[PDB]
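See below for the structure under consideration.
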Amino acid sequence: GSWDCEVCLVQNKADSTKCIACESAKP
Amino acid sequence: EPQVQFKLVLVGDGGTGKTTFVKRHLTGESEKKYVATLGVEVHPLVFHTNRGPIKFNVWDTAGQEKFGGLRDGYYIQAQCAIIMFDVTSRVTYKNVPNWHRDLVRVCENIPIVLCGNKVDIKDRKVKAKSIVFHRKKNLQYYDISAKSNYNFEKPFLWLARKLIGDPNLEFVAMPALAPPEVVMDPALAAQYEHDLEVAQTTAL
Ligand SMILES: Nc1nc2c(ncn2[C@@H]2O[C@H](COP(=O)(O)OP(=O)(O)O)[C@@H](O)[C@H]2O)c(=O)[nH]1
Ligand SMILES: [Mg+2]
Ligand SMILES: [Mg+2]
Ligand SMILES: [Zn+2]
């Protein structure tokens, strides 16, 4: 369940609750 | 169809022309995303290849490189990079190894292009014979001039071929670019290209 950060466009793992790059929360 | 996209970090000393360069791509500029936490603008640059669209999400700083290294979050998950210097400023070339170090510390062996910018300026200081860092590090080098669009597509095409694993990948057409602000004399361009060819044959 990977997700694309809507703030910086980095792809994050399903495990992550916030962007590994910019610290933005997952929708 | 899931769109093919890559995070590309654009690094190099302040004043080398990174912002000017990324902004040539008109749609990349109109669709850019601001990342407040890192103070970064991410420019989505689409190129149309013979195998479909490829998007380079280019991370441009807000000038913080003037004051020290960039934070981990800037580099994190980068899939490729361009390291820029200014051919009119030798110190910017001297700092290339530092940028490469900071980059690989976080990203390891991603594909990287080295770009010498501002080659439109007659009084060039860092010439082909002196440009050597790439030869020793596996990197590809291009002269560019952001202001004239000279060789704009070259770094992206080399990176696309490397990432996709297709040496025959081609761009179907150039993206829409801001019109050249300065002219890049075709003669000088030919000469510079030849000078690089000559330099490539030199031993070490
Ligand atoms: N002549 C010339 N000037 C350039 C070129 N690219 C950038 N500049 C100038 O160099 C200065 C710094 O450019 P900038 O994009 O802000 O560099 P950055 O700090 O690396 O982002 C600006 O005054 C630009 O107009 C170029 O290709 N040719
Ligand atoms: Mg800048
Ligand atoms: Mg376009
Ligand atoms: Zn993010």
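For chain B, we keep the numbers from Swiss-Prot: what you see runs 6-209, in order.
Method reported for this entry: X-ray crystallography, 1.8 Å.
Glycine residues also receive a Cβ, built from the backbone N, Cα and C atoms like all the rest.
The GTP binding site annotation in Swiss-Prot covers B:18-25, B:36-42, B:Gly68, B:122-125, B:150-152, and the record cites experimental evidence as its basis. In Swiss-Prot, a mutagenesis experiment is listed as B:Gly19 to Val, annotated with the note Blocks DNA replication; when associated with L-69. As a published mutagenesis entry, B:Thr24 to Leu appears in Swiss-Prot alongside the note: Has low binding affinity for GTP and GDP. Almost completely abolishes interaction with BIRC5. Listed in Swiss-Prot as a mutagenesis experiment, B:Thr24 to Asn is described as follows: Has low binding affinity for GTP and GDP. Decreases nuclear import of proteins and RNA. Stabilizes the interaction with RCC1. No effect on nuclear location during interphase. Loss of activity in triggering microtubule assembly at mitotic chromosomes. According to Swiss-Prot, the mutagenesis experiment B:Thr25 to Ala carries the following note: Minor effect on the interaction with the alpha phosphate group of bound GTP. What Swiss-Prot notes for the published mutagenesis of B:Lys37 to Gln is this: Mimics acetylation; enhances the nuclear export of RELA/p65. B:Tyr39 to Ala appears in Swiss-Prot as a mutagenesis experiment; the accompanying note says: Abolishes steric hindrance that traps the essential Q-69 in an unreactive position, and causes slow GTP hydrolysis in wild-type. Loss of one hydrogen bond with the gamma phosphate group of bound GTP. Quoted from Swiss-Prot, the note attached to the mutagenesis of B:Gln69 to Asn states: Unable to hydrolyze GTP. Increases binding to BIRC5 and promotes exaggerated spindle formation. Record note (Swiss-Prot) on the mutagenesis of B:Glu70 to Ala: Strongly decreases the relase of bound GDP. Recorded in Swiss-Prot as a mutagenesis result, B:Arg76 to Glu carries the remark: Probable loss of interaction with NUTF2. Loss of transport to the nucleus. For the mutagenesis result B:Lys134 to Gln, the note given in Swiss-Prot is Loss of normal mitotic chromosome segregation and defective mitotic spindle orientation.
Structural mapping of features recorded in Swiss-Prot.
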{"residue": "B:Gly19", "record": "mutagenesis position", "DSSP (3 states)": "coil"}
{"residue": "B:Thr24", "record": "mutagenesis position", "DSSP (3 states)": "helix"}
{"residue": "B:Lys37", "record": "mutagenesis position", "DSSP (3 states)": "coil"}
{"residue": "B:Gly68", "record": "GTP binding site", "DSSP (3 states)": "coil"}
{"residue": "B:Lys134", "record": "mutagenesis position", "DSSP (3 states)": "helix"}
Between B:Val40 (GTP binding site) and B:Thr24 (mutagenesis position), the C-alpha gap once rounded to whole angstrom: 15
Distance-selected recorded positions near ligand 1 (C-beta under 6 Å), from B:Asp18, B:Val40, B:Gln69, B:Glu70, B:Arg76, B:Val124: none
DSSP three-state assignment (helix, strand or coil) for B:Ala151 (GTP binding site): helix
Other CB atoms, at most 10 A from the CB of B:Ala151 (GTP binding site): 27
Other CB atoms, at most 10 A from the CB of B:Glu70 (mutagenesis position): 20
Alpha-carbon spacing, B:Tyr39 (mutagenesis position) to B:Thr24 (mutagenesis position), which is rounded to whole Å: 14
Residues among the recorded positions B:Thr24, B:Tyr39, B:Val40, B:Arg76 that border ligand 2 - Cβ under 6 angstroms, in sequence order: B:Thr24
